[PDB]
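Visitor: Submitted below is the structure of interest, expressed as structure tokens.
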Amino acid sequence: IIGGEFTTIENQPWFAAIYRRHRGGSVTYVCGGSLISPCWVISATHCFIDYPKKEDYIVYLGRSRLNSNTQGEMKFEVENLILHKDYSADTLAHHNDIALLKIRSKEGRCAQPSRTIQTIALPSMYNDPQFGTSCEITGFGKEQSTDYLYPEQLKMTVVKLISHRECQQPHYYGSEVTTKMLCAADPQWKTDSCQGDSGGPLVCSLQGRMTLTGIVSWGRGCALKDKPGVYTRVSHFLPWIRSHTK
Ligand SMILES: N=C(N)c1ccc2cc(C(=O)Nc3ccc(CN)cc3)ccc2c1
């Protein structure tokens, strides 16, 4: 997250921290995710497509720092890694950038909701917020495009949704951004999601309900003028999510 503020997991309890175990035992941070039900985390296929072995992943719920075993956190392995069959990547645009991780503890259990571990509601069909609405993003991603380390403490920020007509302007993304994608950015271009925030949530308060409107997917650079963050429009994928979690 470029700009924004530092936060803790009690303010983002649906946030899942996803790591990968390498041959030799080293563990590194991969992407964010969101808890949609006790056994299921939703994220972005681009985070996993190059290393599609479910046994390699470690998922934490209730974790506030990259390298601290936060009090109340829960550690899981991935029982099922479901990638969207029509996923693809263009130079900038990522298509069908959505994945599901069925989680299980070493005892064979799913998440136990608590003050620091909670689900996030899915949106309803054809009902996304209007352009100009403020939404929040969360993640352990880069603080500056030039950084190589990620921040130790979880971050969040707030951005505004941008219309499809505006996002398709020539100086924005033209025809590369589709109706299955949602743009969001800062009008002053000072805060945005960045590398390492992929798969994490774009949460919008809509009609009084905190909703998982988007999943961090792609963008040209980070916090660049006329280059919004681009998010998978979760409402389009409700049939796919329902069918793959039954
Ligand atoms: N401007 C944004 N909001 C934004 C939003 C998301 C971003 C994602 C990546 C990134 O590194 N993506 C990526 C894509 C595919 C693969 C798999 N090879 C790995 C990483 C890099 C920069 C990003 C910037």
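By Swiss-Prot numbering, chain A shows 179-424, in order.
Determination method: X-ray crystallography, 1.7 Å.
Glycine is no exception: its Cβ is also placed from the backbone N, Cα and C atoms.
Here's the feature list from Swiss-Prot:
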- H224: active site, charge relay system (ACT_SITE)
- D275: active site, charge relay system (ACT_SITE)
- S323 to E: Abolishes phosphorylation, proadhesive function and ability to induce chemotactic response; when associated with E-158 (MUTAGEN)
- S376: active site, charge relay system (ACT_SITE)
Visitor: Taking ligand 1 as the reference, state which of the recorded positions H224, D275, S323 have a Cβ closer than 6 Å to one of its atoms.
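Guide: Checked recorded positions vs ligand 1; flagged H224.
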Visitor: Here the recorded positions are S323, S376; which one has the lowest number of other Cβ atoms no more than 10 Å from its Cβ?
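Guide: Selected from the recorded positions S323, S376 on minimum Cβ neighbours within 10 Å: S323.
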Visitor: Among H224, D275, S376, these being the active-site residues, pick the one whose CA is nearest to that of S323 (mutagenesis position).
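Guide: Going through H224, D275, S376 one by one, the Cα closest to that of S323 (mutagenesis position) is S376.
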Visitor: Compile a sequence-ordered list of residues in the same chain as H224 (active site, charge relay system), six or more apart from it, whose Cβ lies below 8 A from its Cβ; state 'none' when nothing qualifies.
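Guide: Looking at Cβ-Cβ distances below 8 Å from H224 (active site, charge relay system), excluding near sequence neighbours, one finds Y265, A267, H272, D275, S376, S395, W396.
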Visitor: Tell me, by DSSP, whether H224 (active site, charge relay system) is helix, strand or coil?
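Guide: SS state of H224 (active site, charge relay system) = helix.
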